[PDB]
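Colleague: The structure under discussion is supplied below as structure tokens; questions concerning it will follow.
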Amino acid sequence: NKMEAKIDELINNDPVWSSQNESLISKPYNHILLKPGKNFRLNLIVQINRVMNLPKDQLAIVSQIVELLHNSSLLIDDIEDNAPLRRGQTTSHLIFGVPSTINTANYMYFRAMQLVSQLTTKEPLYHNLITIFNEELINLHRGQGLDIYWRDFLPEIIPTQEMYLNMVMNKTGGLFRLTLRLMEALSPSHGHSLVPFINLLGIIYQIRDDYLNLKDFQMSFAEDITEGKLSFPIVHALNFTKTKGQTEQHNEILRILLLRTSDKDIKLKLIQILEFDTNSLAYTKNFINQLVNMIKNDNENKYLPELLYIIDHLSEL
Amino acid sequence: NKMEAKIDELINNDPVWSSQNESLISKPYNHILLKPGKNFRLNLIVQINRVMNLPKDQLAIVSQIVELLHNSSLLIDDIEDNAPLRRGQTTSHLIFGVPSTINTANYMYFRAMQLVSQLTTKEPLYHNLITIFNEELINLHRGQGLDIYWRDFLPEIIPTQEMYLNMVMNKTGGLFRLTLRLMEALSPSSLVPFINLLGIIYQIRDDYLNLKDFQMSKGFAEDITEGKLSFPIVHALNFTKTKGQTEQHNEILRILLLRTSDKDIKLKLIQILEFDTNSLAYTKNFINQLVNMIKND
Ligand SMILES: CC(C)=CCC/C(C)=C/COP(=O)(O)OP(=O)(O)O
Ligand SMILES: CC(C)=CCC/C(C)=C/COP(=O)(O)OP(=O)(O)O
Ligand SMILES: [Mg+2]
Ligand SMILES: [Mg+2]
Ligand SMILES: [Mg+2]
Ligand SMILES: [Mg+2]
């Protein structure tokens, strides 16, 4: 009778959720907020609004959405890559546990989704916005999915340079495109689609990330090696040795990646294979320079609409 | 040039994705499809439809949506719960790894969202359906978030019965209400409260049999191994606190925090609930009262 009352009261109302609960579930996410870089992301949005000109109000929601997805994908990525550190501080899963961190990351994907219906009340443009959201999140997952698959099934498949570019288009292009596409759809104005340029951007960004992880270490943790990642320099190297018939160095690269080693001496050995044998770091520094020139020597603004500036500090988005 | 030309063809096209790739990343999910239960969910979708009168085309798409959401939920939940088995089979994360399983499950959440647009060509309705989809998935994660937090940080928070039921309304109620609300919005013809009570009965009976089955044989009482704040455990913990059974309250916590698979230790915990806190009898009677709230409707 009193129990039935309380039950009937419970089931006739919306599920209870307090802000103390919100705070609990938010701890793993809030922890990654301490990580810097929010400005270089924001700067890229700002700079881009000069072409799209979204009403400051609207630009902020787009910004919050982007932040949520970006930070959430990183929380997940660190669990998937078993990373002990991010932007120098301890990763969330190591503090709040893998359980809570996955759940919080996933919760924020859907919170981000909710922020979408607040960009416009126009029913047709709403659909477009959700579709854009849906599609790019699907691409991000396909790309991350292949990145993980090749790493975890090695040495079953060894990606070619081209397979890798297709992976990055999905993986790193997803959020770049998502941000750009939302803005172009909300633009009250602006010229050619700036997507090809945001694509080139994502690509440059990922190779440089793959590059600097090995270079910073050479000149002085190179986690990518410990992770066993088919990064750009590695794909080059594996394909070079197979092509040049260098069986030993090929297998030697495979063996080090498969060790999932934290050993600095072994780490160096692979980098030395990469400098002296396949010259892959040099090859990669070059490849990036050319992608960058495709935007620098863009006189007929085929890709272009300050961008030179972002492109150089791109490593901190 | 050839490189610049190749970079140019790439950036001016949609990302390349093949059925081979699709295939490779669906491995974790295809594995869980083997497991049963799929027909009762359809049976439940079907029964409710005797009321909702949805055309069979649309009913099929709601089923597909719900199955994808549920199975993905299970893939993740087993990672979160460190579960070795599901429906008597090895969990995907132990076969394909935690990384691919987390990615594929999340991938499938978005494939499900993508299917919502196959339900209508009418914008006003579309918007409602997406909102429902969005709202319940937010509820589901809030629920899951408390269940995981209370457990992984025990004894930081000792939930009360009222708190457990709020968690369950979000967590279990989330998928029940998702199906029903989408069906109710597609009806050319609410049962929300009833679906909420069905969810709660569902959850408490599930918690209860996990322990009872093992006390009797039949089951592994894996909830103890997980350290879960189940309905019988929540009753025992508040009963002990309130009745001043310090040692017992503490032994319950200690056993939960062992994450043990020792049968005698789990049996000792269960017998504490049976003879000391009488949490089992209590859960049984509570389940019965709730079942009466329907059968007596
Ligand atoms: C579906 C998900 C979670 C996608 C993640 C997308 C992303 C920004 C990954 C980062 O991994 P990375 O290979 O670029 O390495 P890092 O840790 O340096 O960013
Ligand atoms: C946001 C997420 C992932 C929600 C999970 C939804 C769900 C069905 C969980 C299982 O709970 P349980 O672990 O208590 O039951 P089981 O015995 O099926 O593992
Ligand atoms: Mg990573
Ligand atoms: Mg990664
Ligand atoms: Mg669970
Ligand atoms: Mg579970």
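If you go along the chain as it appears here, the first residue is 1 and each next one adds 1.
Looking at the header, which is where the method is noted, we find X-ray crystallography, 2.0 Å.
Cβ atoms here come from the backbone N, Cα and C positions, even for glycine.
Below are the features listed in Swiss-Prot for this protein:
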BINDING   B:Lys38, B:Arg41, B:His70, B:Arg87  isopentenyl diphosphate binding site
BINDING   B:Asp77, B:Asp81  Mg(2+) 1 binding site
BINDING   B:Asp77, B:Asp81  Mg(2+) 2 binding site
BINDING   B:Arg86, B:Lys171, B:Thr172, B:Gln203, B:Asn210, B:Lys218, B:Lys228  dimethylallyl diphosphate binding site
MUTAGEN   B:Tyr109 to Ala (Swiss-Prot position 107)  Reduced affinity for isopentenyl diphosphate (IPP)
MUTAGEN   B:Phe110 to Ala (Swiss-Prot position 108)  Reduced affinity for isopentenyl diphosphate (IPP)
MUTAGEN   B:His141 to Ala (Swiss-Prot position 139)  Reduced affinity for isopentenyl diphosphate (IPP)
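Burial and contacts for the listed features, if you can.
Modeller: Long-range Cβ contacts of B:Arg41 (isopentenyl diphosphate binding site) within its own chain (separation 6+, distance under 8 Å): B:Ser63, B:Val66, B:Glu67, B:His70.
Shown in sequence order, B:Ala83, B:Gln144 are the residues of the chain, 6+ apart in sequence, with a C-beta less than 8 angstroms from the C-beta of B:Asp77 (Mg(2+) 1 binding site).
In the three-state DSSP reading, B:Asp77 (Mg(2+) 1 binding site) counts as helix.
DSSP assigns B:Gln203 (dimethylallyl diphosphate binding site) to a helix.
Sequence-distant neighbours of B:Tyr109 (mutagenesis position) (same chain, 6+ residues apart, CB-CB distance under 8 A): B:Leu68, B:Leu69, B:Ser72, B:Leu137.
Sequence-distant contacts of B:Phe110 (mutagenesis position), defined by Cβ-Cβ distance under 8 angstroms and a gap of at least six in the same chain, do not exist. Secondary structure at B:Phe110 (mutagenesis position), as computed by DSSP, is helix.
According to DSSP, B:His141 (mutagenesis position) sits within a helical segment.
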Colleague: Using Cβ atoms only, which of the binding-site residues B:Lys38, B:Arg41, B:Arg86, B:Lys171, B:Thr172, B:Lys228 are under 8 Å from chain A?
Modeller: none
Colleague: Out of B:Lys171, B:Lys218, B:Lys228, which of the binding-site residues has the smallest number of neighbouring Cβ atoms within 10 Å?
Modeller: B:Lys218
Colleague: For the dimethylallyl diphosphate binding residues given in the record (B:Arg86, B:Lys171, B:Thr172, B:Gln203, B:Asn210, B:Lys218, B:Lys228), what is the largest pairwise C-alpha separation in angstrom?
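Modeller: Roughly 26 Å, rounded to the nearest whole number.
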Colleague: Taking only the binding-site residues B:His70, B:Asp81, B:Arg86, which have a CB closer than 6 angstroms to any atom that belongs to ligand 5?
Modeller: B:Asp81
Colleague: Could you tell me the whole-number distance in angstrom separating the Cα atoms of B:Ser189 and B:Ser190, on either side of the 5 residues that were not modelled?
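Modeller: So the endpoints of the gap, B:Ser189 and B:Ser190, lie 12 Å apart at their Cα atoms.
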Colleague: I need the least crowded one of these recorded positions (B:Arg87, B:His141), counting other C-beta atoms within 10 angstroms of each C-beta.
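Modeller: B:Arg87, out of the recorded positions B:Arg87, B:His141, has the fewest neighbouring Cβ atoms within 10 Å.
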Colleague: Cα of B:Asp81 (Mg(2+) 1 binding site) to Cα of B:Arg87 (isopentenyl diphosphate binding site): how many Å, rounded?
Modeller: 15
Colleague: So what sits near B:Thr172 (dimethylallyl diphosphate binding site) in its own chain, CB-to-CB under 8 Å and at least six residues off in sequence?
Modeller: B:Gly143, B:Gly199, B:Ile200, B:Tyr202, B:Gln203
